[PDB]
Amino acid sequence: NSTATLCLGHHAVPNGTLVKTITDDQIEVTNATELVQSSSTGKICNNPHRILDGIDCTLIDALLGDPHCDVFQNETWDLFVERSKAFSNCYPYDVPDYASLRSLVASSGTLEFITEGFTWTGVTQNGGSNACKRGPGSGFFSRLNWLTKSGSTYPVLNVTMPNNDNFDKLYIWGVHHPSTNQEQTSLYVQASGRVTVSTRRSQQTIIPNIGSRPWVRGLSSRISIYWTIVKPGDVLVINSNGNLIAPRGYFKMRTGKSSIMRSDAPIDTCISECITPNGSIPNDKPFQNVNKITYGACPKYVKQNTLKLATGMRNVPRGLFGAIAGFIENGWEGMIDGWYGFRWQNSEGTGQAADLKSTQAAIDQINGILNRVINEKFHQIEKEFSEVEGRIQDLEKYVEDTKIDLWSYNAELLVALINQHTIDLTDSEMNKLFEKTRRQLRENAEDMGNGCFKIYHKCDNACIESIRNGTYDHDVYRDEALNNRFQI
Amino acid sequence: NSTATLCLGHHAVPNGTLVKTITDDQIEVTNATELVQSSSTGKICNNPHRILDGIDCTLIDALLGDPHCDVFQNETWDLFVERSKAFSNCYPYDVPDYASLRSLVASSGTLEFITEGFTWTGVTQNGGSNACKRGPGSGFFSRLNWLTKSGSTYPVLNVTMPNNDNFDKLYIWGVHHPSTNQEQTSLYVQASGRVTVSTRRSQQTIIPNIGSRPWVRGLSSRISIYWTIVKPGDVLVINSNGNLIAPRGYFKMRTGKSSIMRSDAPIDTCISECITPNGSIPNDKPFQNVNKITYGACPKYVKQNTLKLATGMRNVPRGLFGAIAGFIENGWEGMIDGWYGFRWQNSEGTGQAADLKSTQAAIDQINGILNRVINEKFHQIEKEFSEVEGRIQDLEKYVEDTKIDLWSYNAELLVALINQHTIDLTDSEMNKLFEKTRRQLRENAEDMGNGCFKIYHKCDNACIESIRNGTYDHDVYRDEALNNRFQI
Amino acid sequence: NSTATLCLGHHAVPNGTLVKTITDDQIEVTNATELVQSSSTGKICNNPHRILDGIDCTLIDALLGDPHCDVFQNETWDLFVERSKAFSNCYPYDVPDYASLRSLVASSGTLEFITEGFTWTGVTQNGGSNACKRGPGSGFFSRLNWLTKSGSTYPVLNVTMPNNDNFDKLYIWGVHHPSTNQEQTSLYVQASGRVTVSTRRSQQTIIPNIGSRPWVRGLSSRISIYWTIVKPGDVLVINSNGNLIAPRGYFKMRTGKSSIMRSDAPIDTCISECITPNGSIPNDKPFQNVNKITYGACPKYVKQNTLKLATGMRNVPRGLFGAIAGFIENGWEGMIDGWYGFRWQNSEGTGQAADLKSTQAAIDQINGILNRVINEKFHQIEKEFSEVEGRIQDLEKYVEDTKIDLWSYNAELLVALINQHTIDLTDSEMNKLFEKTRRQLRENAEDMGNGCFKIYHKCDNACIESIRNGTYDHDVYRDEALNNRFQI
Ligand SMILES: *[C@@H]1O[C@H](CO)[C@@H](O[C@@H]2O[C@H](CO)[C@@H](O[C@@H]3O[C@H](CO[C@H]4O[C@H](CO)[C@@H](O)[C@H](O)[C@@H]4O)[C@@H](O)[C@H](O[C@H]4O[C@H](CO)[C@@H](O)[C@H](O)[C@@H]4O)[C@@H]3O)[C@H](O)[C@H]2NC(C)=O)[C@H](O)[C@H]1NC(C)=O
Ligand SMILES: *[C@@H]1O[C@H](CO)[C@@H](O[C@@H]2O[C@H](CO)[C@@H](O[C@@H]3O[C@H](CO[C@H]4O[C@H](CO)[C@@H](O)[C@H](O)[C@@H]4O)[C@@H](O)[C@H](O[C@H]4O[C@H](CO)[C@@H](O)[C@H](O)[C@@H]4O)[C@@H]3O)[C@H](O)[C@H]2NC(C)=O)[C@H](O)[C@H]1NC(C)=O
Ligand SMILES: *[C@@H]1O[C@H](CO)[C@@H](O[C@@H]2O[C@H](CO)[C@@H](O[C@@H]3O[C@H](CO[C@H]4O[C@H](CO)[C@@H](O)[C@H](O)[C@@H]4O)[C@@H](O)[C@H](O[C@H]4O[C@H](CO)[C@@H](O)[C@H](O)[C@@H]4O)[C@@H]3O)[C@H](O)[C@H]2NC(C)=O)[C@H](O)[C@H]1NC(C)=O
Ligand SMILES: *[C@@H]1O[C@H](CO)[C@@H](O[C@@H]2O[C@H](CO)[C@@H](O[C@@H]3O[C@H](CO)[C@@H](O)[C@H](O)[C@@H]3O)[C@H](O)[C@H]2NC(C)=O)[C@H](O)[C@H]1NC(C)=O
Ligand SMILES: *[C@@H]1O[C@H](CO)[C@@H](O[C@@H]2O[C@H](CO)[C@@H](O[C@@H]3O[C@H](CO)[C@@H](O)[C@H](O)[C@@H]3O)[C@H](O)[C@H]2NC(C)=O)[C@H](O)[C@H]1NC(C)=O
Ligand SMILES: *[C@@H]1O[C@H](CO)[C@@H](O[C@@H]2O[C@H](CO)[C@@H](O[C@@H]3O[C@H](CO)[C@@H](O)[C@H](O)[C@@H]3O)[C@H](O)[C@H]2NC(C)=O)[C@H](O)[C@H]1NC(C)=O
Ligand SMILES: *[C@@H]1O[C@H](CO)[C@@H](O[C@@H]2O[C@H](CO)[C@@H](O)[C@H](O)[C@H]2NC(C)=O)[C@H](O)[C@H]1NC(C)=O
Ligand SMILES: *[C@@H]1O[C@H](CO)[C@@H](O[C@@H]2O[C@H](CO)[C@@H](O)[C@H](O)[C@H]2NC(C)=O)[C@H](O)[C@H]1NC(C)=O
Ligand SMILES: *[C@@H]1O[C@H](CO)[C@@H](O[C@@H]2O[C@H](CO)[C@@H](O)[C@H](O)[C@H]2NC(C)=O)[C@H](O)[C@H]1NC(C)=O
Ligand SMILES: *[C@@H]1O[C@H](CO)[C@@H](O[C@@H]2O[C@H](CO)[C@@H](O)[C@H](O)[C@H]2NC(C)=O)[C@H](O)[C@H]1NC(C)=O
Ligand SMILES: *[C@@H]1O[C@H](CO)[C@@H](O[C@@H]2O[C@H](CO)[C@@H](O)[C@H](O)[C@H]2NC(C)=O)[C@H](O)[C@H]1NC(C)=O
Ligand SMILES: *[C@@H]1O[C@H](CO)[C@@H](O[C@@H]2O[C@H](CO)[C@@H](O)[C@H](O)[C@H]2NC(C)=O)[C@H](O)[C@H]1NC(C)=O
Ligand SMILES: *[C@@H]1O[C@H](CO)[C@@H](O)[C@H](O)[C@H]1NC(C)=O
Ligand SMILES: *[C@@H]1O[C@H](CO)[C@@H](O)[C@H](O)[C@H]1NC(C)=O
Ligand SMILES: *[C@@H]1O[C@H](CO)[C@@H](O)[C@H](O)[C@H]1NC(C)=O
């Protein structure tokens, strides 16, 4: 043997995975990873977020103090979960802007209630109904005070309560809507009631409407629920000639991370940052396809059910078994110890060795990409709706749909673009190792065109190792090689 | 002739088109295609979407049953088109939340009306006005029932209508606003009217306001229009001591693809998926600059009036007419049969041949890109407004403007980035064919530096063809070539 | 000296700056520039936008004509600035949809007021209060007319005012809310008041609510403020049996660039296109981290406090002082005159020269990128809120947060992607100059593997200059070089 072959090549695998680039619709790589979380455990983890299971109670029924919700008094949450099974079992009521009251109480994160010393002169307090049983007898909302006539008169109620504290007070109050003119006069002497609740800049002016509503728990009557916020330095005044459902005091308002979610998923003893109505999901992936409704440190919702990011190079796996070949022809499935390396034929037979510098350079770039590819949101907007509403709901749905489409586009582009760069940097390290070998060899070898060098001199395993190391002296073999090349 | 020249080159065209990349503000390519649809036919195609021309009717006037809109009874649509010419010709009315009622009826896609057997005891039904002529005599809205006194009394009306069906019922009802106290007492005996319309969870409480409004079709009086949805299992109760404009029954509510658009474009017998107020547009392009208002499978609206995607490579078109040159100097306008190929000078004169593998590889990548570059939206938000409104309209306009700017950015970046990759992959196939030729030739040729090889041996057309094929044996010419190179 | 060394290399700097690419977390470049404006001067520049300092006045108090705001009569602005110090000093009032009235007046950009000849028959005009002093005596809002009884009667007021102009008229009017039934009867004879204000399609129906509000400037009474727009051809009718706070005329409505901002930043005599509440900012950078609230030609708000765009190439700065080396080993800190160039050792010693073509090509591409990297928004949505409101505020905040996150993502990706292309194009120009030199030299030099050529012939400074120029004849040295290469 007067010559040697030194082939440059890269690893390949028997299986392999198809991914998208900018340049190729489908290209096989050695390895890929999923960027879309498509699976939930089905359970909401009660750590690290404080989960409050509403059970049979909406947040509003906990707020008002519906007797079967009295267990939620002074409750606090990071996430209130309202169940499908929830029912109201007190006086039948409406909240004109239900969604807003639900939202601002949810965001406050507390039903911390402070009873205040309201003095109601010339009226009988603590009115009850058989539609709102507490214990054996008739009762009412724990946080509201049903005022009616004393003897045969109902005076103009005119009370004030100053806010001398350094936080916002939330006052929940109501207006009674009697079923008949008979019912109006019996409870509140005047034929037409009135509830004015004001601060220095704000006022609410509500007139009760007499009439039969649908029978609920015995009653065709209704309470309409209102709220007033009073800031530090400001004051509350309540003025009524009838139909006032009075506050007992205020809810202490807070700022921070608290929200509310509709889910029937059971609460479990586990740890997960990200909550969806389907259950907790892991947040290791940048994107998720489980639910557009999320709470906590979550992947971004996208329309795609899968996105495959390349974590490896292009995968390139008839009687001629002796010959060796390089990267121009194909990859090497035998190459265990590295991504790139050498195969040679010489005096001492066939050998193979990985190159760790080229291998590590490729791995370090891909790991750096993965590091950057792998935000916490708390109270957001509602994304599902049980009633048709028109304009506001149309805008809420259009905002979320706009968002999903823009992030879905961002996710599609990012994966295609990074996959393009991963193919390119992995091809680049192969070419760099071939060029680096070419430059060492000088005039002692020529390019066989298959990603291998024909070395035109005796090059034993020690000689080959010197090429694989930095240290090969072209000069010591130059005479021998030039003679082999340019004569025979 | 002891030598040959083999030049590697690519095609060019006399004309050419400027495009944007990341790296170059303007770069000439052989071919480009438009990604922004900037043109409409001016006509809405009535296929495949069911178009309902409102003609002289708004959707609300079709809903209420304004006599000149009676042709729209039980009508269904995918897209209702409201015309500028539309007029109301019945009782003068307002709809407090007009936009929401218009939106939820539009989205429902039907005026399927089911008359119900409401019994109105102690009142005269079917009230009419000269402001709402049907035939020769006075009339009213087809879907509403104007109730007034019978003899000299108007009782407390207290009727119920249960929803035992498995769909949502939409009830349209109204409150009459008389011009004078005289007019109030004459129609409805009580000096002050009342309309309470409720379900188990919802109630609406409306008090009529007596006063002169502007004279419209004889009248300073007005009807205010309200709606109530009642779900399966729930019930409607209507309670009034006066001024009730009664429903005759319900509209059957549906979910799906239906919407409404303001346009004066004529309806034509043609096929187009995408509808704009300017007329139908083709949807072959990813983007459009015609209108931010669209219906159906449409290109995304962007601010740009043109975006040019490269579908070809860089376009590179003094006494020395004999000599040939390669891709380093320029492209070849003569190259008819391919994108890349060969030019040679030898014993048998000057020849030229295209390389189909390199040509097809470039074409297949570009066609794959185009395949991915070439969403259906139905009911959205309003994007134009005839009245100033403040907060809600500001948010609707800000949402749409936010969207347009983000998609305009996405379109600008995508075209620049894909154009960068198209230039790079087209340059790459040229370099790959030059390197592939270099490797075949081994020590029989050297690089002339103009993208041509000087072959240092007699290489006839058969020899050249063997280089253009896979099959060239450097060994059979090596002796001859080394002698030609390293002596003379 | 029978040989020469010609090294190809690029410049480097002692310092250098770390930037992000797609491929590298951190990579050192010779130069970089900031894309995020993080600094304000602290002052709003009064050029080129017309700034109106509200001083002690909100826009609404300027509109209504609160005496201490009478200096703002007929005022116009591009940007109204409301100060924290602003106070109201007239009749205590609420505006049911304050934010909308504030928004549509701000967007109109004018308080141009036209007094109209309203005739109020059977009522005493120009009612005043000690809570609204103008001069020594009691007064009222300049733009409103407080109507009360004349003698002992208050008739049904029924006035009309047609719009025969070709612009929209904005009418500001109000309803008085007395503290007691005593106060209602004394001012307006009827026990229950009424204000109906209508156009042909629109009507507002307001009933006053009697009751004590919190004491403000002597009074527990309140005025509620309403607005009506009347288009050309349409007409206004006002109908009241009491409590009407009458308009004196209309505000002329305009379309265009006008908005409003909350700021305590002082107004200065300087020029800046972009205004934030923190003060004016320069708009040379694409992005800014100062405030999501902006007015004018502004950078886009992003979460990042810094983004570094590469404006230069990769920065690559033991007894062996004689030897020279090329770009494979490192960059040259000595290279003053260019980005790329040549170093050589020959008969006449060591030399160095820059290549201007390669240098200029790299600079022109980078300057073109910077040109494209370096939008005006006027009236937008509110982005900060002094009160909790629920649903609408949740949507306004969610829209802005959605926007910030999408632009922050766009800015992160764009910088990483352009930096990737800047590294690649700067590496490319180096490789192109090395390949261009290689092709000139033909068989007279071989690649030393350090980005230098060993020229195997005597190559003096004139010979080297001919290589640096286009004009080097390999043939004249070929014999000498082949002899030097393939013998000794
Ligand atoms: C305005 O118009 C509305 C609607 O028409 C009226 O509201 C209805 O009012 C009646 C009561 O006046 C409700 O009818 C039923 O009342 C029963 C009371 O029980 C006693 O009376 C019945 C007489 O038939 C006896 O059979 C019974 O033994 C008792 O002696 C309830 O028992 C009924 O309950 C309902 O729910 C249960 C659930 O288990 C069912 O089993 C029953 O079948 C039934 O569905 C029922 O409530 C009726 O519900 C009201 N309807 C609505 C829609 O609200 C107003 O009264 C009227 N107002 C005025 C002033 O006239
Ligand atoms: C509260 O205040 C409002 C506004 O001031 C009043 O509303 C106006 O009411 C009057 C009717 O009382 C309207 O005036 C006109 O009525 C005409 C009726 O026709 C007969 O009477 C006139 C007497 O001048 C004769 O000329 C005519 O031959 C008939 O005998 C209409 O014909 C008028 O029509 C209008 O439109 C036509 C379109 O073709 C034009 O040709 C006319 O020029 C005219 O513009 C007109 O309607 C008046 O329109 C009402 N104005 C508004 C703005 O609504 C309320 O009456 C008042 N209420 C109370 C209780 O006092
Ligand atoms: C419904 O309920 C509300 C709230 O309870 C009542 O509103 C309060 O009304 C009273 C007046 O009736 C307000 O009290 C004070 O009135 C003073 C008037 O000055 C004279 O009277 C006092 C008698 O104590 C003398 O001391 C004084 O010398 C005068 O002769 C004001 O001077 C008070 O001013 C306030 O602000 C100044 C700021 O400098 C402070 O210095 C004072 O300490 C004080 O804070 C004060 O206004 C009281 O403010 C009202 N409260 C609210 C919350 O509105 C309604 O009167 C009641 N309605 C009915 C019909 O009963
Ligand atoms: C195919 O590609 C995937 C994704 O790059 C490779 O999986 C990743 O492998 C690395 C190294 O084994 C894992 O890193 C380790 O993670 C654990 C847990 O955080 C940590 O304790 C260790 O210190 C280390 O950082 C990484 O988690 C893992 N990623 C995933 C998503 O599974 C995989 O190795 C590749 N497969 C083959 C056969 O090469
Ligand atoms: C310049 O580039 C454009 C865009 O790539 C080329 O136009 C495209 O040409 C192809 C092949 O001729 C067309 O494909 C055909 O489309 C029809 C209709 O769908 C189909 O029936 C055929 O089977 C085939 O797929 C393609 O539609 C057409 N695109 C456009 C937008 O016109 C064009 O060929 C290039 N010009 C030159 C001179 O090379
Ligand atoms: C490092 O990179 C920065 C950014 O590319 C270079 O700063 C830029 O330098 C150019 C040329 O000196 C400046 O252009 C000039 O701008 C002025 C003002 O508009 C104009 O009158 C001139 O005709 C010219 O166009 C450019 O403004 C400047 N940009 C910034 C942001 O400072 C800088 O030269 C580089 N540093 C080194 C040491 O190479
Ligand atoms: C809910 O929390 C509030 C405090 O936020 C409790 O109010 C205190 O009640 C005790 C009763 O002995 C009083 O001594 C305190 O003065 C009250 N605090 C304040 C700030 O007024 C309230 O008792 C709690 N209720 C429940 C059911 O836990
Ligand atoms: C998470 O829950 C949502 C809502 O329950 C699921 O969305 C529904 O999925 C069903 C079953 O595939 C479809 O029939 C409906 O069209 C979906 N409705 C809506 C409103 O989205 C979602 O598929 C669940 N995801 C996972 C992974 O469990
Ligand atoms: C509109 O459609 C409804 C059905 O959705 C029609 O209602 C039916 O009318 C016929 C009249 O003979 C009755 O026999 C049916 O009982 C009605 N159906 C229901 C479900 O109640 C209605 O007639 C249609 N009207 C028009 C003008 O086409
Ligand atoms: C589609 O229709 C819209 C609305 O009519 C056009 O937009 C207007 O275009 C005119 C004429 O160029 C301008 O004067 C207006 O400023 C535009 N108004 C609005 C509200 O956009 C649009 O140009 C039409 N496009 C096509 C291609 O016909
Ligand atoms: C505010 O501007 C309006 C014009 O927009 C002024 O109204 C004019 O007042 C003069 C007074 O002599 C009359 O002659 C004109 O007829 C009025 N114009 C119109 C269109 O009616 C108004 O005077 C200005 N007020 C202030 C304080 O500057
Ligand atoms: C511009 O002004 C805003 C609002 O005053 C500043 O934002 C606040 O910054 C302070 C101090 O860093 C923080 O404590 C607050 O959390 C921020 N509040 C809000 C609502 O953003 C902003 O930092 C200012 N920027 C500059 C450059 O002056
Ligand atoms: C082979 O790759 C495919 C890619 O879709 C994957 O689903 C499968 O699990 C892999 N199988 C093995 C045995 O590695
Ligand atoms: C030449 O190219 C330009 C590009 O703007 C195009 O507008 C024109 O139609 C072309 N002309 C011919 C004859 O191909
Ligand atoms: C050196 O570069 C750093 C980059 O962070 C910069 O902050 C510093 O001002 C520079 N110093 C000099 C002397 O150029």
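Going by Swiss-Prot, the residues shown for chain A are 24-340, 345-401, 405-518, listed in order.
Determination method: X-ray crystallography, 2.2 Å.
Note that Cβ sites are derived from N, Cα and C of the backbone, with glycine treated the same way.
Feature annotations, reproduced from Swiss-Prot:
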VARIANT   A:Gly234 to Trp  In strain: Isolate MA20C, Isolate MA20, Isolate MA12
VARIANT   A:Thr501 to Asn  In strain: Isolate MA20C, Isolate MA20, Isolate MA12
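Around the Cβ of A:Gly234 (variant position), a 10 Å sphere holds 28 further Cβ atoms from the protein chains shown. Annotation: residues between A:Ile401 and A:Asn405 (3 in total) lack coordinates; Cα distance 11 Å.
Distance from the CA of A:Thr501 (variant position) to the CA of A:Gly234 (variant position) is 100 Å. Unbuilt region (4 residues) between A:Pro340 and A:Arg345. Cα separation across the gap: 15 Å. Within 10 Å of the Cβ of A:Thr501 (variant position) there are 9 other Cβ atoms, across all protein chains.
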